[PDB]
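Okay, structure first, notes after.
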Amino acid sequence: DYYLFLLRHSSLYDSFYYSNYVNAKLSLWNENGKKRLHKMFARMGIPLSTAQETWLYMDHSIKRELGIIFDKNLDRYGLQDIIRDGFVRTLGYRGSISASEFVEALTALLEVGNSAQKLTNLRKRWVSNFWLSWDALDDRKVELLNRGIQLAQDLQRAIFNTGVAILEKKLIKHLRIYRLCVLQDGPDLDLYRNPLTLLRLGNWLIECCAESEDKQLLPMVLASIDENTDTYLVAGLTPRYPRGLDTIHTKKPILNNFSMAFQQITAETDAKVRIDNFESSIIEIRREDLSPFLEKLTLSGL
Amino acid sequence: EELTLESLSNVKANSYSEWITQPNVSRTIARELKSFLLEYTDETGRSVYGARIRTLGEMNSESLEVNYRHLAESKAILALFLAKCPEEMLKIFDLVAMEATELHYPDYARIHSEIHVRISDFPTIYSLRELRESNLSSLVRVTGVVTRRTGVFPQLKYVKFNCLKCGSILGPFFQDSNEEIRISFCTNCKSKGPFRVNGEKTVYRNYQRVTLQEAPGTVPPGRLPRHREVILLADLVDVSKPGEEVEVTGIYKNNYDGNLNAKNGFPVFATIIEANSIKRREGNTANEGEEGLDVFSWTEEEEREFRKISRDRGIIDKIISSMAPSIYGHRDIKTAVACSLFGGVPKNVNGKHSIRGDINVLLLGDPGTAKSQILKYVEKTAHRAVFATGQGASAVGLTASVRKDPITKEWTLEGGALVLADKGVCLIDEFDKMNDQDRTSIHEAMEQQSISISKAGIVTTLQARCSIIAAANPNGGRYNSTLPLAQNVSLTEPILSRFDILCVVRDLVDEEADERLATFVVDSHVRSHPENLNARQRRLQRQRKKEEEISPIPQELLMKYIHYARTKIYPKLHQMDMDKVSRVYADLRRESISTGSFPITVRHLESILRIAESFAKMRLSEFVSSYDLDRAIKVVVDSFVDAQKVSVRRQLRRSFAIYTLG
Amino acid sequence: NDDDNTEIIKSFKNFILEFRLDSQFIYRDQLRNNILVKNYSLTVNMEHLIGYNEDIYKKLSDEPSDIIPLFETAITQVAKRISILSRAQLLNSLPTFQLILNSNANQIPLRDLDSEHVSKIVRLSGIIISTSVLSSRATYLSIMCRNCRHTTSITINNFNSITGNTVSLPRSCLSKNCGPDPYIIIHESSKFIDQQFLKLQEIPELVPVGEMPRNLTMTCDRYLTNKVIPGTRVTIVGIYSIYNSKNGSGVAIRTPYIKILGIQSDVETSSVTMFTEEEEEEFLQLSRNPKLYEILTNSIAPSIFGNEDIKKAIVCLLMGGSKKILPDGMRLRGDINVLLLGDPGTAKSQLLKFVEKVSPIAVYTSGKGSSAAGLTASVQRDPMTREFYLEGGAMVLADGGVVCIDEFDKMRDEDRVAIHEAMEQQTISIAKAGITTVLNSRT
DNA sequence: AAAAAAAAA
Ligand SMILES: Nc1ncnc2c1ncn2[C@@H]1O[C@H](COP(=O)(O)OP(=O)(O)OP(=O)(O)O)[C@@H](O)[C@H]1O
Ligand SMILES: Nc1ncnc2c1ncn2[C@@H]1O[C@H](COP(=O)(O)OP(=O)(O)OP(=O)(O)O)[C@@H](O)[C@H]1O
Ligand SMILES: [Mg+2]
Ligand SMILES: [Zn+2]
Ligand SMILES: [Zn+2]
């Protein structure tokens, strides 16, 4: 199997387009990335109109020869790390599924499904979504998995649409210690109230930043807005090494000091925060209180 | 075998056709052709055909364009062979092109098995009247007007037969799109008998034939046009459209016919033209800036230059100043025309709401103000341009019309003027003198962007994405500054409201403005005088020197820039001042009819937004900044202010100075 | 030759008899329910066929016209197996079963069809503009001779895969000294099915730049006929094949056409009640809502701001009145008319297109580009036989629905008087070229 | 032979 987004349920073109690793390696957010992708397809020999078809109806000959085509074409452009070995589950005549696709569907179904009062309502909706995802586990239900797959596709589209705008507007401010980015305004901001959706967006941004020529490993701070509450949901993210690296420079994973910094600043200043999430690196802060807090985080020992 | 180019100078056979196909010379031709399209360098020192091959691979198209003058300047003997005997040369050229394409893209044959090569522009040009017997079986270049198009049908390419008298399967045979395959003795058995096609193992092409007339601008006055038949093979289908003047490079051929001999009493032969390349020549008659089938297409380096020049400061000012470099003053008109021809983004909300994304411009003013010259320049500029005028256009002429086909004898639909203006501009002159019945038929065109016909049992709706630019003159021939706009023109509110930008040009008396204008006019007149390495490039650099003194950027580069900006970049509108624009709209709702006569509606709000989107498009940027909104609001408020009575213009000018503060 | 056909038929029979998910053999019960209601047809979902085995799908995609009759005879074999008792050994009035396919492949626009789609399965969408009158097709012909004078029977299928496909008459007799083809057709004791022709037009929003819409011809038979009415958006699954025209420019030309295998329609030909029980319950539940009026009023053009009484009038118009009849025969109108007469810029035209989209049957036309003869009834003549016949316009096309007319004032005075009777009595009368017909149009 | 659309008088 390959590091591809729903390969067996979407077209091969959409899979290559929305795959995060290929996005990072080929800079698909501008037009040169699309030109290089069309170069990829032309050199492999798959017709564009053929590659824009569903995997079920896509041609049997190239389905059989896909492995050899990849092995012979992907060496030039540095994508040879996409090939891996995965687990495939088949039960009856319903079809075949893979672990990566299953976990993507589960995560999407967790994300989307169905002051203090509205916070409680949001947490209750999250609990209900958890129950729905739990119920979807059994093999007797597949309308609760097709919906998850389509929701995963929609959420990945939305994340890509927001990330390209962030990258082109260059909102990533580079400080001396850590990078900072704040989503002040935009479309569909109401989706990012979910911590897992925010983490997905941050993971894509981290991959995009790591797949660059910069030689600085700095933590990234991401914030959002929910106008009904007038609060900033801030998440701290650790840097990541490129997936194509040896194990010698992997003595220990990068540690996360954001929770410690947050708790120290909260214990020394009277900020109107609410640190209650199980993930200690995700906090809720006030719009008026963010900026001084940030300054403190800048001036404190990390 | 002495496979040398100098050995091709002298012929040994009786003619070219039988000599080209000789095995010894064919391989020499192939190797020389390969060396040509693999080694030819451009003025910059790069293999242009390599970039052509890469672009062909990216677009997975079927045609590779080879410039004729490139082949003529180097290895001219091959050019002569191709010009005199095209059939025996194009096949070798196709084979070598396929090999060259496979060189860059191995296993490319899976996408397509064969490639068709195209000739850009032959040196000699003929008309339909100047056709003789000497120029047969050779390339011809004919301009004309497409009148009747047959359609799309498939044809056999590799024909095989199964003869059941002996169980003999004939090998694959060709077809020349105008002759039936006829075999006499049927292979080894050497006899004639029953046979069938057995078309389960065959390959198909598609063809389209069309009737070509003479251009009305080329025919001598008061005479009749000459008709010919044009045959289009694969990849040429539906490229040409009815009513669109075209220029076709093709091969002249003749064949036998029965009733032509029957009615004439002499062995006369019918003639048809097998097309090889098509170039559109509708509107834009200026055909000297650059060469190629399509002048609105760009290479990769031209795209890189576009991106490089799209990031400098004040590029909008340079673009505005580079439009009509021989017309003095009228900065507002230039800005309005640029914003109109760059256009906006059509909006679709949930598939159930539609918002128009094009800008209309109305020009009104005194005579001798170069409105017609600006309209002509716009026609020369846009990719699609249609020119109408005064009483010379009818209501059903601009709109699609209903006609009965004389052959099949039933009602059909004929494309109107506006349909040709789809994705383009429709230019109207003398807008005031056009009759009201011929004026009230474009409301859907300006607003709904759709044309609906319910005539003679035919119910269909036609799309029309056209931007209308109009010019007119006020009542009495001059503009009365001390009168409202309602008493200046005879138009009504429904037609006036649909124009996003309305400009008024006043001819006044000034001592130094007249002197400056006269100096500019005299300098222009003395500049365009016909009397002031290769001579062609010397003339081209003379043209560049002439043009650089009034144009900040070359015109053809601007042409491709316009095309690229209209093609790819789509602005996005997120961070705009809700309160500022809302209060500006509220203020324009104030005054207006409550104090004067100019009508203002919600359409002007969308007009401001479209102008802001256009200004974003100017910079090749995907997102609207604040400066674009400021410029759009400044333009709109200026256009609104300068159309009031001189009594209150100063008061409104000082009143509305708080929103366009800058 | 025959062994491969038997192997393929056996494979399809094994598929239909064996396909079960969980605890139900769906296709066998489908056959039972179809036979019990005299609907000798079966529907195959393509994904199930792909999942069961890939070789059969490959063979079907390679040569559809040859393969399909084998499947459609395996179906009738299985039906006779699982419906009729042998009784240790009759009517047997079961014809060849019709096969209907469904799929979820990528759509192909009409203008993108080229020489590479010959004899392939394709899926596309369009708009229906005209329906031909039904015709008869023979399936089992009784053939009689003249000189030797014996009896014979000919079995013919509807799939051709080629232009000819036709065995007209055998050469020589069946074994004295008869003619080349001394046969006739016994019309009695023969079996016939029904065929219909349709014209499809490209969807307006996918028309390329500066071009006109293109038409195409489709052919359907048996249960697929009489399903679609003019003016209905449809999705078609069929085969793109070519047929010669010896009667009819160029050399070796062949006019392409589409053979219909499956039709999907949004209206589903509902307009007697055919809705599902769950849908009926949902409709009753919605009608039980205490504030359905405000919910529907908000639903009319949500992107239009401010208008309320206009939206209420639109809802009342779309719902429609109640038709009545009287003992003496007088009719009473049952529709409501709304006229919008206001200043420019008040979004008058944006409501018309939304009302057209919502209504199941609606047409949108302008008062400028229209004519009195082009709306009610157009009298045409056939170029071949030279006979007068009546062709409907736009008002008759929207019978039983609504008609959207904008720019009502620009309409010619001569044209605007024809609608007077067409709305005051909902019946139009034509007296042209000796034709005296009273035509119905309710809208 | 008879109905229906278009431009000029
Ligand atoms: N700066 C200028 N402003 C106006 N006219 C100019 C200017 N420079 C040159 N001209 C000349 O003035 C003439 C204006 O053209 P033209 O007479 O068509 O104007 P117009 O008022 O638009 O005409 P009409 O409305 O009668 O068609 C042209 O011959 C043009 O060469
Ligand atoms: N109440 C409204 N809410 C939102 N948009 C509106 C409203 N009224 C007008 N508009 C906007 O006005 C624009 C033009 O509207 P439209 O063309 O439908 O008006 P109209 O009344 O039919 O005009 P006309 O009488 O000139 O044909 C559209 O873009 C539409 O969105
Ligand atoms: Mg309107
Ligand atoms: Zn023989
Ligand atoms: Zn006999």
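For chain B, we keep the numbers from Swiss-Prot: what you see runs 179-710, 738-867, in order.
Per the header of the entry, the method used was electron microscopy, 3.9 Å.
For all residues, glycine too, the Cβ spot is worked out from N, Cα and C.
Under the three-state DSSP scheme, B:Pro545 (ATP binding site) falls in the coil class. Annotated ATP binding site per Swiss-Prot: B:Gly543, B:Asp544, B:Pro545, B:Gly546, B:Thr547, B:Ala548, B:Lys549, B:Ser550, in sequence order.
Feature annotation from Swiss-Prot assigns domain 'MCM' to B:493-700.
Sequence-distant neighbours of B:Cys364 (mutagenesis position) (same chain, 6+ apart, CB under 8 A from its CB) are B:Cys341, B:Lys343, B:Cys344, B:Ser346, B:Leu348, B:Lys370, B:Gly371, B:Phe373. Here the residue is the original one, but Swiss-Prot notes a mutagenesis experiment at this spot, B:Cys364 to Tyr, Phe, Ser or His: Loss of activity.
Cβ environment of B:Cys367 (mutagenesis position): B:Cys341, B:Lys343, B:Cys344, B:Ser346 lie under 8 Å away, each six or more residues apart in the same chain. In Swiss-Prot, the entry for mutagenesis B:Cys367 to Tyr, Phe, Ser or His states: Loss of activity. The structure shown retains the original residue.
Listed in Swiss-Prot as a mutagenesis experiment, B:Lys549 to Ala is described as follows: Reduces MCM2-7 complex helicase activity. Abolishes MCM2-7 complex helicase activity; when associated with MCM5 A-422. Reduces MCM2-7 complex helicase activity; when associated with MCM3 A-415.
Of all the Cβ atoms in the protein chains shown, 21 others lie within 10 Å of the Cβ of B:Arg676 (mutagenesis position). Under mutagenesis, Swiss-Prot gives B:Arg676 to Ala with this note: Loss of MCM2-7 complex helicase activity.
Record note (Swiss-Prot) on the natural variant B:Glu392 to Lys: In allele MCM2-1. B:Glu392 (variant position) falls within neither a helix nor a strand when secondary structure is assigned with DSSP, and so counts as coil. Non-local neighbourhood of B:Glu392 (variant position): B:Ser305, B:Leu306, B:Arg307, B:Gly322, B:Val323, B:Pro403, B:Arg404, each in the same chain, at least six residues away, with C-beta under 8 Å from its C-beta.
When Cβ atoms from all protein chains are considered, those within 10 Å of B:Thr547 (ATP binding site) total 20, not counting its own.
Between B:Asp544 (ATP binding site) and B:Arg676 (mutagenesis position), the C-alpha separation comes to 22 Å. Less than 6 Å separates the Cβ from ligand 1 in the case of B:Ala548, B:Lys549, B:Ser550, drawn from the recorded positions B:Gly543, B:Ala548, B:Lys549, B:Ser550 in sequence order. Secondary structure at B:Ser550 (ATP binding site), taken from DSSP and collapsed to helix, strand or coil, is helix. Residue with the densest Cβ environment among the binding-site residues B:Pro545, B:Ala548: B:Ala548, by other Cβ atoms within 10 Å.
Cα separation, B:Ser550 (ATP binding site) to B:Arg676 (mutagenesis position), rounded: 22 Å. The sparsest Cβ neighbourhood within 10 Å, among the listed binding-site residues (B:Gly543, B:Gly546), is found at B:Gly546. In this structure the C-alpha atoms belonging to B:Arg676 (mutagenesis position) and B:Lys549 (mutagenesis position) are separated by 20 Å. Residues B:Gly543, B:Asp544, B:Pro545, B:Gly546, B:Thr547, B:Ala548, B:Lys549, B:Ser550 make up the record's ATP site, and a Cβ search at 8 Å around their centroid adds B:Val683, B:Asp685 from the same chain.
Counted within 10 Å of its Cβ, the other Cβ atoms near B:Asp544 (ATP binding site) come to 16, all protein chains included. Taking each of the recorded positions B:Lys549, B:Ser550 in turn and counting other Cβ atoms within 10 Å of its Cβ gives the largest count for B:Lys549.
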